[PDB]
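A.B. asks: Okay, handing you the structure first.
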Amino acid sequence: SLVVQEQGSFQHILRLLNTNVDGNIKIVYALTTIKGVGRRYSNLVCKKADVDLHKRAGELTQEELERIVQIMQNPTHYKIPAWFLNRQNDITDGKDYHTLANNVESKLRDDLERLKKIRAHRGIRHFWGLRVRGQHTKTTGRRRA
Amino acid sequence: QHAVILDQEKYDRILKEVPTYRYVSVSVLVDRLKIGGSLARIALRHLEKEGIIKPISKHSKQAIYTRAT
Amino acid sequence: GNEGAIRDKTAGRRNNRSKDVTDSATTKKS
Amino acid sequence: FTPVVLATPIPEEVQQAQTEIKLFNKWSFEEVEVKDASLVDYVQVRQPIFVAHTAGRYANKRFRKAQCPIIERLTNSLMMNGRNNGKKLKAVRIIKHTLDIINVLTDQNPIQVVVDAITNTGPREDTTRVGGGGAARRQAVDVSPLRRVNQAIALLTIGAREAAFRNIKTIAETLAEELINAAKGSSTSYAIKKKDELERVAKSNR
Amino acid sequence: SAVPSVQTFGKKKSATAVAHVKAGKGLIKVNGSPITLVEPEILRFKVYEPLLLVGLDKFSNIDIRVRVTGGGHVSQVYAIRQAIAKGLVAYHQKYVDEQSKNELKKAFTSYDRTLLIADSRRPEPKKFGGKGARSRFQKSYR
Amino acid sequence: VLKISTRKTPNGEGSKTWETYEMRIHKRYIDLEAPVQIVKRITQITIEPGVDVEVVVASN
Amino acid sequence: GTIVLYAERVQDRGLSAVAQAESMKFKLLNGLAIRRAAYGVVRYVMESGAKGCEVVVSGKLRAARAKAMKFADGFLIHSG
Amino acid sequence: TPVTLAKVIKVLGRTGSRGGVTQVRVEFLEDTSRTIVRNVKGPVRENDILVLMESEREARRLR
Amino acid sequence: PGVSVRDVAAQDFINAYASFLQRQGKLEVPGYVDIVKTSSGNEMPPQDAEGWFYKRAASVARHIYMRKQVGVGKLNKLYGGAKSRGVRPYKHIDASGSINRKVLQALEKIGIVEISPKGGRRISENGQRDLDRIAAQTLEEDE
Amino acid sequence: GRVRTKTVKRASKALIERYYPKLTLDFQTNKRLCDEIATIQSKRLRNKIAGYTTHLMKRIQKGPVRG
RNA sequence: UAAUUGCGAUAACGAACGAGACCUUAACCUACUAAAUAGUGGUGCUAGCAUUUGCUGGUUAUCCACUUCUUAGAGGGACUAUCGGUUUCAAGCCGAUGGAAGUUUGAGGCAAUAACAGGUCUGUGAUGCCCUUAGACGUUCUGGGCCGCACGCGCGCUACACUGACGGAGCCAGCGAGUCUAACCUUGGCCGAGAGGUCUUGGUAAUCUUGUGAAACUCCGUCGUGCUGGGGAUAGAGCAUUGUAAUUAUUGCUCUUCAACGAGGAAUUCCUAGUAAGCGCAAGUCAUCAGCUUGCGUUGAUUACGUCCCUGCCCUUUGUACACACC
Ligand SMILES: [Mg+2]
Ligand SMILES: [Mg+2]
Ligand SMILES: [Mg+2]
Ligand SMILES: [Mg+2]
Ligand SMILES: [Mg+2]
Ligand SMILES: [Mg+2]
Ligand SMILES: [Mg+2]
Ligand SMILES: [Mg+2]
Ligand SMILES: [Mg+2]
Ligand SMILES: [Mg+2]
Ligand SMILES: [Mg+2]
Ligand SMILES: [Mg+2]
Ligand SMILES: [Mg+2]
Ligand SMILES: [Mg+2]
Ligand SMILES: [Mg+2]
Ligand SMILES: [Mg+2]
Ligand SMILES: [Mg+2]
Ligand SMILES: [Mg+2]
Ligand SMILES: [Mg+2]
Ligand SMILES: [Mg+2]
Ligand SMILES: [Mg+2]
Ligand SMILES: [Mg+2]
Ligand SMILES: [Mg+2]
Ligand SMILES: [Mg+2]
Ligand SMILES: [Mg+2]
């Protein structure tokens, strides 16, 4: 029975990773406003961070915001297995990563620039504007954008 | 919009208004107040602690509570 | 090869989308 | 009520309100009457039955359809639009809840509230499409006692549905509001709102 | 020893449903569980129904072994409510008496929702040219 | 019931007219107990064209 | 040794149209004609005790555009 | 407001050039000394009761 | 007067055992059990992070009870469900193995099951008593 | 629509014209008779026939029938 | 009448084909023959709960009995029966009673006479003629292409959510398929979040996969009118299975990106009962790949039981200069 009051412990919009996280939506889903974090990740980040899930974003301490922010830096340290991660075994680095925030279009643009610089097919596709995977263009993808 | 944290002020409403209507449901609370539906559902759990409202039909889809006694 | 490909202008998608569609693409009758 | 038992349970709430009398889910069919002639022997509320679902057959004789309870008919016309077809079970629940709701809103008798809204929602005289001569016209024919039950359930179970769409409410709830409105000519009802506009077109071109 | 145990069955769609009715202490069990627990939910009274038209006291002296094979969660329901009432009359056929037996046949057929006569509805074969038995593919002419 | 469904049309013209053929295979067994001669006998005194008979020793 | 070829005669070639089959073949591949070959064959089958017969030839009959003369006689059924 | 009850006496043929209108005749329930033909919309059988609006008119053929 | 789990409501029974299991401290719940979806089909992990593994085990106990010997695979299919395939038609896809298998092995370290002939695990005599004992306490929930 | 074909009627008019007082208004017995006094290739027809010549009867005993 | 199906009318009489009959399949059988590859009853051996004898399991066979459910052989069964109402009171149609079944009992196989310059020479070691025959239009080998994308039409898939989505739990089909000079259907144990893997295993099959423990569905919850967790296109990153070979992504898996779509204009398809619709499943294809067909069962209705308004067809009549027949 979470019929709970508080007086100032709640606060709408708390900024995380230079993003804008709504305080009225449940934690797990509140955090997903950020690029790079889906519902799978945010369900797991908040588990290791000793955070009560029944809460809304607006609640939770700024040390509980600190636990979650930090775990997202390195999930690989808080017992979060690599197959949960969105940049594993980098092409130019060889380690595991989970890119976040502004850094999503970052390494993504890079990758595309990688098979643009090397001038390969899947990149040439990207460049041209057309599709990258072997699907048909005869009949589909029309109306553009 | 609505309301999903007990405004305390809008907690006072909940036990001084629910014995008014004799059909209190999941959305009854939602629309005569401005709850988030999630806290309408835990309003029910609450309002049936030492129940202000009396139940007749409990279900995962639907909730049916009458007035007092 | 690809060098000519990626570096070719007048051959992208803009240059295609710019173009008007042939008026004999909704026509039959043989 | 002389409550025997045997080697297997069988609860007293079953024992009593049953062998004594076949109520609904648990409402009594008796003392509920069709509050308008002509519609009786079409609004089947007499021979009693517990749940609103039976492996019956009403597509062999032409009028054998009315000899089924308006209860189980009210239900059948709920499971509509593709997403809902062939889900009687979800409607029987949808319905069983609906009579409970209505019985709360207005005390009374919930199986009556149904009937009271199935009668006052059947369009007396309608509107046909006569040849008219090109830019055709209409004619104010009258309508069957079976069509005042058929099209009755029609308009209703399209009032509860069409409302509770992108709306915060449930079907059993809007099927309790829309069955209470028309259960005394509210005009807030969907059914009434069309019914008394069919009787307007009829009176127009006779 | 071998006991007086009538046996009948009931079907609806593909659902076959065996029944064993001897002289017993009263238990009425489907599959391996009391007839109270038959929880396809709403359809509960659909199986209690044979027990009320004819009075609960007739079942005080009989053991009911029912079991359902095939069909669906809803067909098994009717499949058993049939065999259950189809053995009660079938006990009176033998061990009891004709006159009393036909108050049981009369209690049910005054109310027959299949009960002791099988609803011969089967499915219909799909034919080529559409997805359904009657439903055809969408034709486009031009 | 060995079933085969195919198109009537060689090539693909006209309504898509589907036709299916059956083959029906009927199995059955009989258990006998009898000495030396009756065994090779029954195989020979009960033989018929089209009918495929077989006798099994016992055990495994 | 474990496979034996046997040879019988025939249940009179007015009852097997497989026999009349290679019959029309040889007749025409003896430079005959339609009606003489066809009425011929049929008269055999008719006087073979059969209830009826039908011999139908399609293709280029008088050459040019192809035709299809049907030469039958007696009693035939079709449907069941 | 004059609300007419009327038991069906005999069902004639089926008019409306479409076919969804049935000719029928009735027995005025309170004044049995009556017999009027009105045009119907729904599937009507004999016996069952109509509710006549402008208790006159009495129509014929329909298209 | 002789309670069998075949007398008890499936929702009730398996909601209770799953609670008595959880307050029996020692089930041996795998290290992960907070990252898995129970199947490849499902979209999210089980929403009751704490005691679903108990529930799951609590289902298998009743399920191997009203039976003979069930296997690892048979369970994967019992549990596996319908599955969105995006813009494609749904098909049934089976469930996790390392979940159900680990449940059975760690149901033997408590003694509710055991490897039987023919394959898979049977219910144990040590455990057949355990259910009928705790089912009864569900059966007497009448104050 | 149930219209008994000629092959039926042409035999009903045929059993009456032969074996009359050996027949009766009953269906079941007449059905048995056909097995003796006639020969019919299929069980269903047998009855189909039987069921017409028994129709005629019930109006033969009511006023003669034309042919 | 569904029918040139009949009653009848009759310068026609009496017949043959077609329709009907017939064959298949789905419905009834406490009547006949049987069953360890199908089931049940008792009985041993054996487990749990109460110990009230009992409720519940286990033993592929301990012993015996039986054929209700199961399988398929042999027949029984229905004839629109019984009464009533109508109509030349004839063929028939309607209604109520019984009955497993009473719309050709439901659904199919088959199916005349005549016709088409419909379609197929790319199914054929079916075939005429022309072509072509070693710089081969024969063949085989390597790579590419059939999928190439400003766009117009067709069939389809998933959706717009609350009668929903997600998470637990509940748990029920039928039609089917499966390895000899092999590698198919695959339980079980173990390993792995997964997709998979590895070690064994049954089955040439009512015997083993399989009770195909399918899905929609049901319940308990979480979410709450928010383009929201409805929706899952686009794309990056990683791991796996098929195959000699995966790039122009085969497929699968995991995370991340989260677009259009807020019920669809003029126009149009299909449909009358276990049907429509929703649902998933086997089989075809298949090394691999179904959003496709061919079938199956699950859940299961609103409306109609009529008409010629429309669009097609058929019959009769009438016009004709058409007969290569209103292209
Ligand atoms: Mg995100
Ligand atoms: Mg488009
Ligand atoms: Mg249903
Ligand atoms: Mg189907
Ligand atoms: Mg035929
Ligand atoms: Mg399942
Ligand atoms: Mg499930
Ligand atoms: Mg999907
Ligand atoms: Mg004729
Ligand atoms: Mg014929
Ligand atoms: Mg056996
Ligand atoms: Mg009847
Ligand atoms: Mg041509
Ligand atoms: Mg070609
Ligand atoms: Mg192609
Ligand atoms: Mg097509
Ligand atoms: Mg989703
Ligand atoms: Mg679900
Ligand atoms: Mg078997
Ligand atoms: Mg979203
Ligand atoms: Mg997603
Ligand atoms: Mg990335
Ligand atoms: Mg396949
Ligand atoms: Mg294809
Ligand atoms: Mg003329």
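For chain I, we keep the numbers from Swiss-Prot: what you see runs 2-144, in order.
The way this entry was determined, per its header, is X-ray crystallography, 3.5 Å.
Using N, Cα and C of the backbone, Cβ positions are placed for all residues, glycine too.
Annotations for this protein, taken from Swiss-Prot, read as follows:
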- I:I15 to F: Partial loss of function; decreased 18S rRNA, decreases binding to 20S pre-rRNA complex, slow growth in double RPS19A/RPS19B mutant (MUTAGEN)
- I:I65 to P: Lethal in double RPS19A/RPS19B mutant, considerable decrease in 18S rRNA production (MUTAGEN)
A.B. asks: Starting from the Cβ of I:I15 (mutagenesis position), draw a 10 Å sphere and report how many other Cβ atoms land inside it.
C.D. replies: 23
A.B. asks: Including all protein chains shown, what's the count of other C-beta atoms within 10 A of the C-beta of I:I65 (mutagenesis position)?
C.D. replies: 24
A.B. asks: In angstrom units, rounded to an integer, how far apart are the Cα atoms of I:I15 (mutagenesis position) and I:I65 (mutagenesis position)?
C.D. replies: 13
A.B. asks: Check I:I15 (mutagenesis position) against DSSP and tell me helix, strand or coil, would you?
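C.D. replies: Once the DSSP labels are grouped into three classes, I:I15 (mutagenesis position) ends up as helix.
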A.B. asks: DSSP secondary structure for I:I65 (mutagenesis position), reduced to helix/strand/coil, please.
C.D. replies: helix
